Amino acid sequence: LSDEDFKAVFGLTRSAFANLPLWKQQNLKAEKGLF
């Protein structure tokens, strides 16, 4: 998960992802297949 890859696959920055609730974080990770 490089910065641009993160932003690409999540459609948001690490900060904006961290801004998300834990369940949303895990949801997005799982959705992208990132364990």
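The numbering of chain A matches Swiss-Prot: 792-826, in order.
Cβ coordinates are placed from backbone N, Cα and C, and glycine is handled just like the others.
In this view, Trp814 (mutagenesis position) is surrounded by 8 other Cβ atoms within 10 Å of its Cβ, with every protein chain counted. Quoted from Swiss-Prot, the note on the mutagenesis of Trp814 to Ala is: Loss of F-actin binding.
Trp814 (mutagenesis position) falls within a helical segment according to DSSP.
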